[PDB]
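Peer 1: Okay, here's the structure, questions in a sec.
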Amino acid sequence: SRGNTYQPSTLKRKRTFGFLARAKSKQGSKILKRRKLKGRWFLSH
Amino acid sequence: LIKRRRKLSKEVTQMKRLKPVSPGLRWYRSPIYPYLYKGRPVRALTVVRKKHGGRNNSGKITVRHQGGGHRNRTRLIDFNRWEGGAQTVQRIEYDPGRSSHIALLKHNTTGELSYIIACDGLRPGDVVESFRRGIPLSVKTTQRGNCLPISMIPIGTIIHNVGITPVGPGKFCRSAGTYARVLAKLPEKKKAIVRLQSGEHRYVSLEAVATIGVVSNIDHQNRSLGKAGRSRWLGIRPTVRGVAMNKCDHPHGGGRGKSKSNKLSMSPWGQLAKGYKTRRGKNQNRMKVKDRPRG
RNA sequence: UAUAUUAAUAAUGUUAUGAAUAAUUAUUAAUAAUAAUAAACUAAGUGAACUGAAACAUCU
RNA sequence: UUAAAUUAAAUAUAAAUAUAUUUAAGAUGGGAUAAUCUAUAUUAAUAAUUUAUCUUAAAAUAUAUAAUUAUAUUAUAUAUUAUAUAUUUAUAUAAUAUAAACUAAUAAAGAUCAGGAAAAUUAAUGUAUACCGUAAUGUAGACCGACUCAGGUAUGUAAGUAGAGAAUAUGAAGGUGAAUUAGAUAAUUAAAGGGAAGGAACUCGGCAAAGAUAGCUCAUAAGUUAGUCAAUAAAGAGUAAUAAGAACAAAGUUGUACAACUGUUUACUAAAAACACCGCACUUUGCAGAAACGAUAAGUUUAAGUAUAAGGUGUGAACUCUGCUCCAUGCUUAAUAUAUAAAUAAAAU
RNA sequence: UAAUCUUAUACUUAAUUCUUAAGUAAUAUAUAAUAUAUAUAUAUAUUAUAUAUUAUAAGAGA
Ligand SMILES: [Mg+2]
Ligand SMILES: [Mg+2]
Ligand SMILES: [Mg+2]
Ligand SMILES: [Mg+2]
Ligand SMILES: [Mg+2]
Ligand SMILES: [Mg+2]
Ligand SMILES: [Mg+2]
Ligand SMILES: [Mg+2]
Ligand SMILES: [Mg+2]
Ligand SMILES: [Mg+2]
Ligand SMILES: [Mg+2]
Ligand SMILES: [Mg+2]
Ligand SMILES: [Mg+2]
Ligand SMILES: [Mg+2]
Ligand SMILES: [Mg+2]
Ligand code: NA
């Protein structure tokens, strides 16, 4: 039985999608800049 | 002593099999080595063998079929023997990281320990030596167990570990039961001709080390793993046949029913699997003198 | 760990022998500090494909 | 494992970057002491893969006539009493004290599949003890499933009675009785219970549903690869039971085809004769290798391995076996036969 | 084979450390002279002059 694909764990989620993860890599930086340009309020977890 | 030796030679290594109470136990067949030590290796001479799963530094399987065997400790074994001086063999152990048995030497002047690959008839209590550092009449030198440059070994003598360069360690004939033979010696060129376990006759530098005798565990060849599980324990994941796949995956893939699809036997990446020589043209073993028997 | 360390001194308590050693406070001097920074425009490197050709590969 | 981080020139690469090497980060693991309660700071000197704890031996208890037979006990875990040594507090000794389970610690030891990595002692001087987590929910109305969703979700304790058990029955204690009720129970549906005479006449097909005469102890053939494999054999017996009388474990024998077998597979229509396999065979590669990956490179996996190894390929345990054929497509060795591409003088029209 | 490639591993002076320059000592190599031993050749010792302080070893090698 599918449907329950997101299996929350705070550690994994901060480590993968978190602000610090984004800011550490060049690709991540691009993403953050993109979100800033769009004016998103929340740049990442 | 001679009589004892003869007796030992006569005595064959028995092949243990359990009662076939399970269908997998039916074909498990292992050689017994009772003189082979029971216990552990010296922790100061082992390092963890870190499992790769056959994955390269890309994270991608580069070599198929490697996988999750038992945990394993690598034994640092001396393929060099730069020490010199007598050494008493304390015990002969099982090494999971190779097919040969290993021998734990204690050097007598110092009490310092080292592992060697075990020669065929080597036993605990025996004494061996190394002659990399020259000699300090002749036949006492040449006897199963001791290493020396090829320059010092009589022509025709069977040897196992064989270096390539003088400064270098023994690269050839280290697996269970294997051995090479010195065919000729040429001082003027500084080369000797060795025939390796395959049958190729190859040039090797004169000062290159070799240890006399045949590699131990000659009966390793005959061991029959009885069940799939045993392979898995050895870190060997299953191989899937090209013919059982689809064309996207293998040249042999597809077809309704089993069929080779009139396609020459080849690898998943298309190179030919029967006969096609892979080292070819310019790149080739210069020191090849006489080639291996078949191809 | 700049309510930092080092040096110099000043009052203070202890020890061993007016001189010597360590502890705390207070003044003076010396010694480093902090990449939040646009976007479009310009130049350069690499450089598709869909598409058009009423097919397609030269071409586009 | 990760890291625009770190070596005129670390190495490689259209850029992005990639690589080995150092440095730092990184728990799911390791980390002094301690109710006869305990002090981590500063300065100076020179572990453990799994698994079992049998047999023997010792001493103890009863029969019989030191020695035999039968039985239980046998490494550790406290309290009480009585003793000898420092002086009621200490040390050691002796005697007394249930069962079957469990825990931890101890020692010894069998198997092959051979079993983590990383941060010293003494002396002197010290200590005012930081920060954060802490509700409740957590086999669920409090998480993941669009819903207060019969799904998914990790660990420990899990009263007794009974029994081989965490089976099955009950349930002491605790918890719960719910965002639908009340009646009525037609036809009809679902989930059950029973059924005379028949007993597969049903049906594609005994599908479904019946069907268990000990779960302990004996006893168990043919066949066979010699493995109580077949076997939990069928049948049959012992104890229990004489027609009234819990629940759960336990549902037959034989032939053939296919596949040796335990396994794996189409998450959500296919579990198989398909994949895998152990074994068999062929082959490439001598290590400055072969194979794979690498805008391609350095370089990685191969491997701290070295031909009884490693890569690839077919077949797929074992028993009896594997006939004939290189025409063709390849590979492979040998030459001579023999053409051609780019690349050159200097010199002729 | 000093093509290419592979692998392993002291003082003085001048602008606390760094760099230059001079000389002297130390070690190595090359050339020259003298003395001795052996069969024009080889070996050792002494003296003079020049050069060096990425290396060494191993391997492949036009
Ligand atoms: Mg969703
Ligand atoms: Mg990632
Ligand atoms: Mg298929
Ligand atoms: Mg067919
Ligand atoms: Mg441009
Ligand atoms: Mg750390
Ligand atoms: Mg629910
Ligand atoms: Mg009918
Ligand atoms: Mg019918
Ligand atoms: Mg049942
Ligand atoms: Mg099957
Ligand atoms: Mg199904
Ligand atoms: Mg077969
Ligand atoms: Mg093979
Ligand atoms: Mg097949
Ligand atoms: Na095929």
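Here Swiss-Prot sets the residue numbers for chain B, with the shown residues being 79-214, 230-388 in order.
If you're wondering, the header gives electron microscopy, 3.2 Å.
For all residues, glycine too, the Cβ spot is worked out from N, Cα and C.
As annotated in Swiss-Prot:
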type    : residues    : note
MUTAGEN : B:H343 to Q : Causes a cold-sensitive respiratory growth defect. Does not impair assembly of the ribosomal subunit
Peer 1: On the three-state reduction of DSSP, what should I expect for B:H343 (mutagenesis position)?
Peer 2: coil
Peer 1: Looking only at Cβ atoms, how many others are within 10 Å of the one on B:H343 (mutagenesis position)?
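Peer 2: Result for B:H343 (mutagenesis position): 21 neighbouring Cβ atoms inside 10 Å.
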